[PDB]
Amino acid sequence: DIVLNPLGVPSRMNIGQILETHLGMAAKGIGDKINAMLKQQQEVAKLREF
Amino acid sequence: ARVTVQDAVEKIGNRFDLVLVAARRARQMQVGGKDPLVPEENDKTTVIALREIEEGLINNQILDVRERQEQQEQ
Amino acid sequence: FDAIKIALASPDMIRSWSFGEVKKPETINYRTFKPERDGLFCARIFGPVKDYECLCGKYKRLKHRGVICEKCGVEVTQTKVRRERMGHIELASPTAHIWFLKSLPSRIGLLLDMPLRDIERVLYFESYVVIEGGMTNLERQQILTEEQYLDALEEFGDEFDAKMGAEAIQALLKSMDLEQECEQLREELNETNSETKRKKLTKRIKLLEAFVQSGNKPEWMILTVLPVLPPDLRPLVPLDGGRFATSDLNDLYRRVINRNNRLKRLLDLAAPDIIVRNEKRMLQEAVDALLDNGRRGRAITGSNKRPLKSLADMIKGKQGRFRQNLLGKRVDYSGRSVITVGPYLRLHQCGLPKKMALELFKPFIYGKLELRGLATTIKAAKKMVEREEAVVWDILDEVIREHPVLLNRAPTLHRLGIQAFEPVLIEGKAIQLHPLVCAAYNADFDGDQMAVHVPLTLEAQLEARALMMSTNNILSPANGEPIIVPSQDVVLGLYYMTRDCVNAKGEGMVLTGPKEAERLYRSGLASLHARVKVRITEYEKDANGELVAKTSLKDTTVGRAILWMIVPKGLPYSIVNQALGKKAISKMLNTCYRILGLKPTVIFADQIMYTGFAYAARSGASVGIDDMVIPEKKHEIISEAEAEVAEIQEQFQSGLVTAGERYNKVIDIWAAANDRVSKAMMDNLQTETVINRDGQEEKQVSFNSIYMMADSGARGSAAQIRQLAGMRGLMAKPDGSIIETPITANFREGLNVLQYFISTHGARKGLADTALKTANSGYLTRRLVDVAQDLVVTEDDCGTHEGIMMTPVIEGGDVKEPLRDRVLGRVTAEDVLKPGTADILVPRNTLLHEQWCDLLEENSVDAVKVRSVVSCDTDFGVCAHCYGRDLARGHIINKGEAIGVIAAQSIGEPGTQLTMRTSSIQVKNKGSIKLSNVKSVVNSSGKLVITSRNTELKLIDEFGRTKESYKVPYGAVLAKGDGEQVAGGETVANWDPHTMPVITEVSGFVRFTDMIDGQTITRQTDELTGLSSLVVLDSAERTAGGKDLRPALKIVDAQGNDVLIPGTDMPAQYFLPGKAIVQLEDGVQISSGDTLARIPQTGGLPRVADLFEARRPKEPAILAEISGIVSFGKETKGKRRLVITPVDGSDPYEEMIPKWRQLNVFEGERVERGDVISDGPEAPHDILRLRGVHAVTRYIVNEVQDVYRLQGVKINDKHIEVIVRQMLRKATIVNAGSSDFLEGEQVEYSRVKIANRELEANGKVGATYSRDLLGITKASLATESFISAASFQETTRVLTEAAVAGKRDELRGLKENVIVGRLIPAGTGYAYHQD
Amino acid sequence: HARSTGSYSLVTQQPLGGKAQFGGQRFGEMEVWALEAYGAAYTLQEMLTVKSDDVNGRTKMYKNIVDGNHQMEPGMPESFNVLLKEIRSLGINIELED
Amino acid sequence: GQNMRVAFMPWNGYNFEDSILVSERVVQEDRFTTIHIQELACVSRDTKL
DNA sequence: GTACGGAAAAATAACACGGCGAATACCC
DNA sequence: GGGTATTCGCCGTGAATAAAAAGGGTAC
RNA sequence: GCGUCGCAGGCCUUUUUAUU
RNA sequence: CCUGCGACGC
Ligand SMILES: [Mg+2]
Ligand SMILES: [Zn+2]
Ligand SMILES: [Zn+2]
């Protein structure tokens, strides 16, 4: 959706945006796994243990 | 089009009288309606005057003797 | 028109200005909008309220023009005459003007020779004054009290006259002859020996001559008739509710008119004196509040608790008529929008929105629609534009193709902030800016806005195309460096493309050209970093203009061959075969502009930006958590550092070292640990590669994105990588000290709360410094512009021989600028001779380009005398030979360029990068020393001592030039002589600090003369067995019986006779100053060099602001004004007496020195004019009045460049010399012979030069002058032009002096032509003024 | 924001300020210094007289641009006349001599 | 605010100094559309005549 | 609800630096 | 009592623009 | 291609926020 | 005096 420039990361020292990027990618991966489990007909026990 | 004007600066002495000579040449085409020497290609009188400076067909002495011949004609 | 003339206004002139008299205080009715009969808003005085209609009626027509009605008497004319007609107020009592009374120095107090307090008591009805008492005890001007007037009345009833108020001041100013008083003041000035009395007498004589030469009268200061403002300049605006709100000037005029009417009504009824005195006092206070509210007393406030605006508040200040309505105005045909980036644009064009271009080009589209015939009526063309039809966009595209626009940012620090571009019609509401001009504009794309402007005339379009085009401004006029340097993305793409690795796809194949390299890269058969063999065809123009081609097989990569298609023919291949960083591309563009020219350089920069933006996207560089690696040896270095801190703390706990040494050792070991961490991190980040060529590993340069972005110079430096990967290190405090506990973590791992709270101090300090520097920077830039606005190049060669000597500056550590960076682009004053033979190497009037610099650098030349701006003999301007080059083009400076404005904009621009918050020498290399200005004597041990005050220690290498320069004190010894050389790295000079010894020149018997115990010397026994010495008592706390008893050590021989010094006939005695501890008792044979007596002891932007203002330091270094022998005198319990006795002439000199300051000068020495007495910062006035103009010029230039060199700022020396020349423009007359000048007045330098030249041409004697130095504020006010002095600062006193002097002000400059609105004498306006 | 022509003030005949009043941009002192640093004398004279102050000058300039002529008359700014009338009201005689 | 898929790479100089490249699907989904409400008054006062 | 606009309480308020001129105190 | 010569007041100065409110006469 | 009639507008000071 | 609006004459 958005293409940013990595040139401002060594000069302006804000490394927390890259950690927020990685953590949001992991959170979206967990959310897409939950959505892929909910899109197909799955039971309650496997979803609960996941 | 005229991106750089270095060939116009190389003809006359400095860059300040270039503006006055090109303005005196450009006012003859828009107000007086005089036909230019260089064939125009979708250009205004500023670019035509700068090209006439660049080709060497227009300077201060040429405009002076042309105004003198116009005063002697009429 | 001609020059501007300002003088005093007679009451007849005020009555001639007026058209009527205002008598009622009311302005206008509240229920009816019609004006009053006779008021501040009138119809029969100032003019009608509507166009060609009267007030009563029946004359609202056009045939009746200028007629006078019989009902109300209103002239039927236009409404435009209402903003120019004035009125007058006939005051019943005279009033004093507050400008000629309260503005120091007082014009009434200096003319009447009276203090200001007595005139304030007389004017405000608090004291009496006698006027022409006659044959009485009272004099002509005496200050009487309330009771003394009654005593003088009851004692001398007849032949007496005493008045109180402004009538007494008017009678004193009226009954006074100027010529007789001026002649009496001259005859009193001839019999004058005092200093300050002479100053006051010359000031009063100059004021009297100013009143005599001007046509004004001294009694015109007392106001009799008071003029008013036109009503359109102070209107009554309507409100929505219906109530008409009043202004400040209308309220003050209403108050003055009401008080004058009350005074007239009270004077009609014959009131006693007590009430009418208070009424006249209230009228005086009302007039003073109307003229200047705030000077005398308290400023009156109405309904807002704020001081009201007077007639003087609209002229001075930031909201005055000069700085808000004349120097800076709001213009038409302009816009403003947020800027964006356009990658597809060229260097000469920009992206303009259609919605802004349709509005900014309305009458051009109207004229084209009326010419084409699509709209005959202008309303039809307006409706066609407002409807936005199809042909309207075609007309707009037709009228925009070759019509430039002026793009401008909000902070305009220099001339590159307003550049011209060609508009490209884009869709949107943002302006597309070229990426290459962002370095010149200093504007990124995080929310910045820029303003656009549209030229209309042909001259303005030609000035935008020829002078203000972005393709014409590629070199900065401050230093000559380019401004089209590539930014981070372009250098990142050109760094990634031009690299190599030891093993890739397609390595080791022979290529026939760059087209095959591009084909193999775009086909996917060869990598971008692969060592191949490409057959290139490079051209070289080493012949007479023509280009020669050659063909050979090069060992290069694939990406460099692709970039070789961008490089033109004239450039060689050795500039592209390496890894392109940032300075490599900068010197590539420099070489292209140097060899080829200007026209291919624009296309080269555009194609470089295009290929950089194309090849930065194909890489895919990105930051991550794995790119910032952690050194594996960081934890063990932190462990050894903590173990060393624990060992130092355990050593401190036992009591072996102090707290300061413990803190210093902790700071040093933590700095060593931080350096080891940074070294290990840089060693881990350099290679980071184990790649196989065929089967075995091989190290290479890392392809990490952080290292590639930090090594190529795109963004970030080594300190950023140290703070991101290694430890942050030591951090400072707000108090200034350094915390002993550093930050042992980085931004990659988790910081704690304390390490963040420590760094918040430095972050807040940097933010506050950045926020508070900008006002001082803008003030300094404004002062430099207003002090250097009238320096235009007017000639070519004045024919002078003066000039400064250019030498490379040496401080003691290393050199900073060589001779080439200081001599390039300057015309020499004298012929530079060869060091071997006295033949002429280069003529004088030669512009030294790079070839002359290369010819001078090989002949070992250090001193080149060049022509300077301050040493030019051109009246009212400079010439083209004393300035040098243009610093933006290759030719000489043209005739008509404003060199002062570019100098002030070059100095004032990097002010935002400065700061605002507050025993032995060692040589560097091997070379022979050069000892200059040294007087020595050979001792018995073989050393070399110094018997002089100042001594220059310079180092001369084998080439014959000066590389180093040191300074040695008075008492010191040298390890080696002047003949032998230094091997390098050893101590040459060594001396003990905090001591001031005395060294003798002869060796003999020492005797004690005038030394008695108990009075002038104290024999104390120290508790240690080593120290048993004699102390000489100071001459302040001694008794009264020994004031003239001064000790001295006479040196005799063993036979008792007095030996003499070879060269003179004085004894070799050495007196003892106060607090001088001698060694022991006399009776020992000393050597030549012995130790006899023991005498113990803001930088950045405020530094430049104090240097340019010629400010005196807090502790100035006192110098010797006249040469001769130093001698001390009898002190008067305060400052210490000193006197310099010459050798041939008399002694008209006596000065005092404060006794608390340290003086490194003994009793009897030999000093000259220029030597110092104490140690400290010097003042430029003493350097000007003692050494000369060139010495203080070099001092100011070096002191400014030493501040500007610490921050890495490159500013040429001629821009400082412009301000140095503008600082010294006046002169002080010493002996005026056959001239119209006075004795001690200040005139201009060019005026006294013209006067002396005319007196020499007429065969008469000239005048002797002395040049004085003034600051950037004082030189802007002490100018012959009163308009430029009033518009800058202090409008009230400048207008007061121009009124009492009667100054006639010719324009002759830029700022005066800005105010009146005509062509300035610079650029095309200079040629217009010449034609 | 963009503007060719519009409303003017009463005391000083200058364009207004602000987007809501349809005003124009301000050509401050630093822009005047940057224009003086060039050789652009006609552009500064057009910015100071025709585009800002001179009523007759700006009407003749509008009629010349509509007719098709790029020529201006300098004239006299109204703010200088306001300054002369305000200094002259303080009892000081200042006038242009010829 | 909103959270979207992001990438850190140069794209043809369209993220040159601080610029941001936004896709068209962010505009089509209308996830950054804001509503702004103004106020226009009409005061009817009592006056003469 | 029309009409003089001032000065004394106000339970007022209160910057750092620099240059120039006047009151005044040292020194014979 | 003349000539200095430190003190102490006082005035002038302190960057550049866009939006959004609030108030334009209070007393006896 | 202009002129006549009617309507609306041209401000000042202070405070706050934001940007460069 | 200048802008914008509505109307009318030759
Ligand atoms: Mg920004
Ligand atoms: Zn009438
Ligand atoms: Zn010269």
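We number chain C the same way Swiss-Prot does; the residues here are 17-934, 948-1126, 1135-1368, in that order.
When the header is checked for method, it gives electron microscopy, 3.0 Å.
Any Cβ shown, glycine's included, is placed from N, Cα and C.
What Swiss-Prot records for C:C70, C:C72, C:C85, C:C88 is Zn(2+) 1 binding site. DSSP assigns C:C88 (Zn(2+) 1 binding site) to coil in the three-state reduction, outside any helix or strand. There are 14 other Cβ atoms within 10 Å of the Cβ belonging to C:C88 (Zn(2+) 1 binding site).
The DSSP secondary structure for C:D460 (Mg(2+) binding site) is coil. The number of other CB atoms found within 10 A of the CB of C:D460 (Mg(2+) binding site), across every protein chain shown, is 16. For C:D460, C:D462, C:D464, the entry in Swiss-Prot reads Mg(2+) binding site, with the evidence type experimental evidence.
The number of other CB atoms found within 10 A of the CB of C:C814 (Zn(2+) 2 binding site), across every protein chain shown, is 17. Residues annotated as Zn(2+) 2 binding site in Swiss-Prot: C:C814, C:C888, C:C895, C:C898.
Quoted from Swiss-Prot, the note on the mutagenesis of C:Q504 to P is: Resistant to antibiotics salinamide A and B. C:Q504 (mutagenesis position) falls within a helix when secondary structure is assigned with DSSP. Within the same chain, the residues at least 6 positions away from C:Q504 (mutagenesis position) whose Cβ sits under 8 Å from its Cβ are C:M725, C:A730, C:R731, listed in sequence order.
For the mutagenesis of C:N690 to D, Swiss-Prot gives this note: Resistant to antibiotics salinamide A and B. The structure shown keeps the original residue. In the three-state DSSP scheme, C:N690 (mutagenesis position) is classed as helix.
Mutagenesis annotation in Swiss-Prot: C:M697 to V, described as Resistant to antibiotics salinamide A and B; the structure shown retains the original residue. Taken residue by residue with DSSP, C:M697 (mutagenesis position) is part of a helix. The C-beta environment of C:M697 (mutagenesis position), restricted to residues of the same chain at least 6 apart in sequence and closer than 8 Å, consists of C:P647, C:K650, C:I737, C:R738, C:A741, C:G742.
Filtering of the recorded positions C:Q504, C:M697, C:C888, C:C898 by Cβ separation from chain A (threshold: under 8 Å) yields C:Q504, ordered along the sequence.
Minimal Cβ crowding within 10 Å, among the binding-site residues C:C72, C:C895, is found at C:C72. The Cα atom of C:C888 (Zn(2+) 2 binding site) lies nearest to that of C:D460, taking the recorded positions C:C70, C:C72, C:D460, C:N690 as the candidates.
Within 10 Å of the C-beta of C:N690 (mutagenesis position) we count 21 further C-beta atoms, all protein chains included. Listed recorded positions (C:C85, C:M697, C:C814, C:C888, C:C898) with a CB under 8 Å from any chain D CB: none. Proximity to ligand 3 at the level of Cβ atoms, with a cut-off under 6 angstroms, picks out C:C814, C:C888, C:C895, C:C898 from the binding-site residues C:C85, C:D464, C:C814, C:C888, C:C895, C:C898. Of all the Cβ atoms in the protein chains shown, 10 others lie within 10 Å of the Cβ of C:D462 (Mg(2+) binding site). The CA atom of C:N690 (mutagenesis position) is located 34 Å away from the CA atom of C:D460 (Mg(2+) binding site). Ligand 1 lies under 6 Å from the Cβ of C:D460, C:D462, C:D464, out of the recorded positions C:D460, C:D462, C:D464, C:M697, C:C814, C:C888.
Remark: C:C898 (Zn(2+) 2 binding site) has C:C814, C:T816, C:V843, C:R883, C:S884, C:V885, C:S887, C:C888, C:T890 as non-local neighbours, by Cβ distance under 8 Å and separation of at least 6 in sequence. Nearest by CA distance to C:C895 (Zn(2+) 2 binding site), out of the binding-site residues C:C70, C:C72, C:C85, C:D462, is C:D462.
For ligand 2, the binding-site residues lying close by, meaning a CB under 6 A from one of its atoms, are C:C72; the full candidate list was C:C72, C:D464, C:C888.
Reported as a whole number, the C-alpha separation between C:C70 (Zn(2+) 1 binding site) and C:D460 (Mg(2+) binding site) equals 60 Å. Cα to Cα, C:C72 (Zn(2+) 1 binding site) and C:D462 (Mg(2+) binding site) are separated by 63 Å.
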